[PDB]
Amino acid sequence: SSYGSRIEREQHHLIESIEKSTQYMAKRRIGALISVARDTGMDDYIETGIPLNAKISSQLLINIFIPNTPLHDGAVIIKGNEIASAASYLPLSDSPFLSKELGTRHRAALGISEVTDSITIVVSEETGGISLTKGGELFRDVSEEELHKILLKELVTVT
Ligand SMILES: Nc1ncnc2c1ncn2[C@@H]1O[C@H](COP(=O)(O)OP(=O)(O)OP(=O)(O)O)[C@@H](O)[C@H]1O
Ligand SMILES: [Mg+2]
């Protein structure tokens, strides 16, 4: 409908914001952890975070992860067309198959990918590498094209 196109516009704006914010943060080596809900699992984890219920924008994400406010200390949960919360808890994965150069950010992303079907994006504070988790799998140091391809497939309803 005009509902469908509208949702499609919102979803592309979402993808765009994540990509741009993560690109900027990758350059500046700003650690980031952004989980995008695709079900009703993230509800418990949203409540552990600081409530924002704000509109999705690249500037907001980037500012969230600046290491000088309590907002950076955790994950950003995106739900519907909103940044539901910042500084949320994500469960660490107990996988020994995870690389050892990777730390608690990636491990948190992995865990949430294991117990939900949400897409999670990580920006390494150390390497500036961008990674992604879904279904208990981690795609490491993904390229912009690769990132865009996945986000498009997983977060934009084709219709
Ligand atoms: N369970 C968790 N839930 C949410 N955020 C977490 C969790 N564990 C760690 N973090 C975030 O990760 C940050 C430090 O990450 P750490 O260096 O331990 O892992 P890392 O993968 O090496 O991160 P980076 O690759 O960006 O250096 C902390 O400031 C914290 O905000
Ligand atoms: Mg570390």
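Numbers here mean position along the shown chain, with the first residue as 1.
For all residues, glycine too, the Cβ spot is worked out from N, Cα and C.
For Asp73 (mutagenesis position), the count of additional Cβ atoms within 10 Å of its Cβ stands at 14 [all protein chains shown]. Annotation of the mutagenesis experiment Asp73 to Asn (Swiss-Prot position 171) in Swiss-Prot: No c-di-AMP formation (construct without residues 1-80).
Feature annotation from Swiss-Prot assigns ATP binding site to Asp73, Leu90, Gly103, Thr104, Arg105, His106, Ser124, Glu125, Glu126; the stated evidence is a large-scale study or a structure entry.
Under its mutagenesis entries, Swiss-Prot includes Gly74 to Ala (Swiss-Prot position 172) with the note: No c-di-AMP formation (construct without residues 1-80). The Cβ of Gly74 (mutagenesis position) lies under 8 Å from the Cβ of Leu33, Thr48, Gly49, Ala86, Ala87, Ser88, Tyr89, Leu90, each on the same chain and at least six residues away in sequence.
On its own chain, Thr104 (mutagenesis position) has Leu92 as residues at least 6 apart in sequence with a Cβ closer than 8 Å to its own Cβ. Record note (Swiss-Prot) on the mutagenesis of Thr104 to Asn (Swiss-Prot position 202): No c-di-AMP formation (construct without residues 1-80).
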Helix, strand or coil at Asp73 (mutagenesis position) [DSSP, three-state]:
coil
Should we count any of the recorded positions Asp73, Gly74, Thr104, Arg105, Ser124 as near ligand 2, judged by a CB under 6 A from one of its atoms, and which?
none
Cα-to-Cα gap, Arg105 (ATP binding site) vs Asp73 (mutagenesis position), nearest whole Å:
10
Distance in Å spanning the most remote Cα pair of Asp73, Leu90, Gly103, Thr104, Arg105, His106, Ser124, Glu125, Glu126, given for ATP:
20
